[PDB]
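Report on the following structure.
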Amino acid sequence: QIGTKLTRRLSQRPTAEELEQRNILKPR
Amino acid sequence: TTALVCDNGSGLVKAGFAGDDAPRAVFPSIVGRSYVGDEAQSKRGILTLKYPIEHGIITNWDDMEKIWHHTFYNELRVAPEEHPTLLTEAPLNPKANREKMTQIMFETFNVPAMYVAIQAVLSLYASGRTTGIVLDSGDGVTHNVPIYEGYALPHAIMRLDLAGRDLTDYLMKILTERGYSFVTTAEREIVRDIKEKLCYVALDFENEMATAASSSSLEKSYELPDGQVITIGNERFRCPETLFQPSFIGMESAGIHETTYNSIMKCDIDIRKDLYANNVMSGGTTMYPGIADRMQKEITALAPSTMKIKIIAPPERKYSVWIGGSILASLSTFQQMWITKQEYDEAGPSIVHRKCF
Ligand SMILES: Nc1ncnc2c1ncn2[C@@H]1O[C@H](COP(=O)(O)OP(=O)(O)OP(=O)(O)O)[C@@H](O)[C@H]1O
Ligand SMILES: C/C1=C/C(=O)O[C@@H]2C[C@@H](CC[C@H](C)/C=C\CC1)O[C@@](O)([C@@H]1CSC(=O)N1)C2
Ligand SMILES: [Mg+2]
């Protein structure tokens, strides 16, 4: 159920700041 | 009202209405000076043709405006002020470019709302995922894009200026070695068609080459517009082999299998597993028969044997970017994410950076 499931996976999307804090999101 | 989705490629514009299974308008991203898309081509010998988008980046803004105008009024037959509009952009698209797209959409076309998404991210969404690594390869540019919870990870993105148009040029070169002659713009279009209809990726390149020996079992005939019939043999798979061996056209770059591996290895140790298991391919240049199986084989050879490898390459993947946008723009909970005209008037073009991520 793409729309529904994607909505759910997109529902609890983390912020950029917290991905950065976890060393996942890094600048080039 | 209904949302519009436009995926502006270096080669082709894909445009349509959110909720549709496919873009209803697919036309060449060209302006001839005046004339746009398919009308431009038919009037080529009077106008001067140009591609406003180069390697996925908008470079001619005056011509880009012509493309968008033609998309709304002539292809989709809509008034843009009546429709929220989702646009796409390349990974690593400069900040200024995102601002200019936003400014034009609101100030020139008066859209009630808009959003801009990274093409590879939409490909991933179309497969029902928010985490994975996408190989997106079109006419003008190829990217490896690792994505975690919707966020492309910029430090690990790989850009490769080898894509469809380059493969067409290479096929012209090697067919010309077999005694034929393909040189002109018009002749390049013939070769693009040959490429799309007859090329494939060999599972074992050297073995396939050896097979082009034992026989002519790989040979296909192709009728040219003038009625001459030519024969294509190992060129069928030598052409897209270039993606795995860019040295074929003199590039120093590693092939798409290695750049996929290198991209994953730049990411956090604990997400590598999730990237290996969710390799999505999208774009016209991923359409070669055999490409998914070959990628599976090459990635398996580079990755730890402890790693589950999965290549996701659906039949409709030429349009997965558009389809992802169609899905996203139709979501009830996405409606809060649009940049509204009101927010734009209050904040100006820089709004795109805090709203579109
Ligand atoms: N069946 C096919 N086999 C091989 N190549 C194909 C096939 N179909 C389309 N292509 C190639 O895909 C390219 C265009 O696809 P696509 O629409 O994904 O590019 P684009 O979005 O305009 O470009 P880009 O994303 O690089 O800016 C062309 O080079 C085209 O010849
Ligand atoms: C049939 C369709 C294919 C497409 O991918 O077309 C795009 C856009 C097109 C623009 C010029 C061309 C003459 C217009 C019509 C072709 C459109 O150029 C491309 O063909 C170029 C030239 S050859 C190369 O493979 N990509 C790709
Ligand atoms: Mg594209």
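Throughout, chain A uses Swiss-Prot numbering, with the displayed residues spanning 457-484 in order.
Header entry for method reads X-ray crystallography, 1.8 Å.
Cβ atoms are placed via backbone N, Cα and C, with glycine included.
Here is what Swiss-Prot says about this protein:
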- A:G459 to K: Increases affinity for actin (MUTAGEN)
- A:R469 to A: Constitutively nuclear; when associated with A-431 and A-507. Strongly reduced affinity for actin (MUTAGEN)
- A:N479 to I: Does not rescue cortical neuron migration defects in PHACTR1 knocked-down mice (MUTAGEN)
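Everything Swiss-Prot records as a feature, shown here on the structure.
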residue: A:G459; record: mutagenesis position; DSSP class: helix
residue: A:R469; record: mutagenesis position; DSSP class: coil
residue: A:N479; record: mutagenesis position; DSSP class: coil
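Just so you know, the Cβ of A:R469 (mutagenesis position) picks up 12 other Cβ atoms within 10 Å once every protein chain is counted.
The separation of A:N479 (mutagenesis position) from A:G459 (mutagenesis position), Cα to Cα, is 29 Å. Listed mutagenesis positions: A:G459, A:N479; maximum Cβ neighbour count within 10 Å falls on A:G459.
Rounded to a whole number, the C-alpha distance linking A:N479 (mutagenesis position) with A:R469 (mutagenesis position) is 16 angstrom.
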